[PDB]
Amino acid sequence: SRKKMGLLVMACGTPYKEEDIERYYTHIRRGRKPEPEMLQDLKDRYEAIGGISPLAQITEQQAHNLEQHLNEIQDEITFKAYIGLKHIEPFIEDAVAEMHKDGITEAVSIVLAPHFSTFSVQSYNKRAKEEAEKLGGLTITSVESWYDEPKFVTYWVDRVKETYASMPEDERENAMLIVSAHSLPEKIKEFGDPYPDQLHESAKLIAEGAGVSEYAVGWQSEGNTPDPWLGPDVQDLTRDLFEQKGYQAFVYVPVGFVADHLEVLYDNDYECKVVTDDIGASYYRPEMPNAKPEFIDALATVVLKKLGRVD
Ligand SMILES: [Cl-]
Ligand SMILES: [Mg+2]
Ligand SMILES: [Mg+2]
Ligand SMILES: [Mg+2]
Ligand SMILES: [Mg+2]
Ligand SMILES: [Mg+2]
């Protein structure tokens, strides 16, 4: 009969309603409650992007669709998905405890961010494993990165091809592709963290597959701490490249992100769009993966490869 496995799907998390913003951002800010002006600003940003409720729904849909798709495409394992989040319930440790309570003894985990880093992916995986160890009798094998899964590369390659094909001739000959991920503190370098190298490799692979010769790599959405974060930031990079070469279209591929959350809908589609509007360039940002079948199939392949059950 089929082996039962937990499928632990991990992510940063998102507020579920406007009244969750305070606690969610306090958590991101390591216990520092946002001041009233910042709370109001954040509410306004979420209103501007179309509201909060759709956001956590994406992550739930990704986990649910991944469970169902994994269960349909092979006949050896029955997976049950559990969501574990960093900054709001259900927390990672809660998800692991629920797996253990439900009788799961063997699980596979994946983080909804394709590049490994010490700051996020490794920390999530270690937290999950540490909770399993505390409870006993449950083991987890963890996906560490998946940016190089061919099906995932192809998702973005094909979105980029469609965007370039849609352009007027003058833009298609004078466009710049900006490939980005969430900035992290530069000090990850002290550990040899491969996160920057992996973003650069994503960009190489996507530009190569799409036949785009002119591209650049940037970072976005840095936090506010006294130590430096990876740069350049996409807003600065856009303006600098425009000053250097006069590109008249910018195409943003925020490959580090998997969903229509604040980082994409605001930090690209508002903040980068301010810059492109200021310089007179066209703005393009192809569809994020969200829970679409092509992306879910890529993730299912990642999981089955991690378990050795497909070549
Ligand atoms: Cl890795
Ligand atoms: Mg209300
Ligand atoms: Mg402001
Ligand atoms: Mg690998
Ligand atoms: Mg910002
Ligand atoms: Mg600084």
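Along the chain as shown, residues are numbered 1 onward.
We read in the header that X-ray crystallography, 1.0 Å was used to get this structure.
Cβ atoms here come from the backbone N, Cα and C positions, even for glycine.
What Swiss-Prot annotates here:
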BINDING   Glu19, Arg45, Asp267, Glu271  Mg(2+) binding site
BINDING   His182, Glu263  Fe(2+) binding site
MUTAGEN   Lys86 to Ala (Swiss-Prot position 87)  Retains 92% of activity
MUTAGEN   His87 to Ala (Swiss-Prot position 88)  Retains 5% of activity
MUTAGEN   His182 to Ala or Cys (Swiss-Prot position 183)  Loss of activity
MUTAGEN   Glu263 to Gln (Swiss-Prot position 264)  Retains 21% of activity
MUTAGEN   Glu263 to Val (Swiss-Prot position 264)  Retains less than 1% of activity
MUTAGEN   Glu271 to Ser (Swiss-Prot position 272)  Abolishes the effect of Mg(2+)
(Q) Using a 10 Å cut-off on CB atoms, tell me which of the recorded positions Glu19, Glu263, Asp267, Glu271 is the least crowded. (A) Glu19
Q. For the recorded positions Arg45, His182, which one has its C-beta crowded by the most other C-beta atoms within 10 angstroms?
A. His182
Q: Calculate the distance in Å between the alpha carbons (Cα) of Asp267 (Mg(2+) binding site) and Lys86 (mutagenesis position), and round it to a whole number.
A: 20
Q) If you measure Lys86 (mutagenesis position) to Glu19 (Mg(2+) binding site) at Cα, how many Å is it? A) 18
Q | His87 (mutagenesis position) and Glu263 (mutagenesis position), Cα-Cα, nearest whole angstrom | A | 15
Q: Find the shortest Cα-Cα separation between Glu271 (mutagenesis position) and the recorded positions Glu19, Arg45, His87, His182, and name the residue that gives it.
A: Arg45
Q: Run through the Cβ atoms and count how many others sit within 10 Å of the one on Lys86 (mutagenesis position).
A: 17
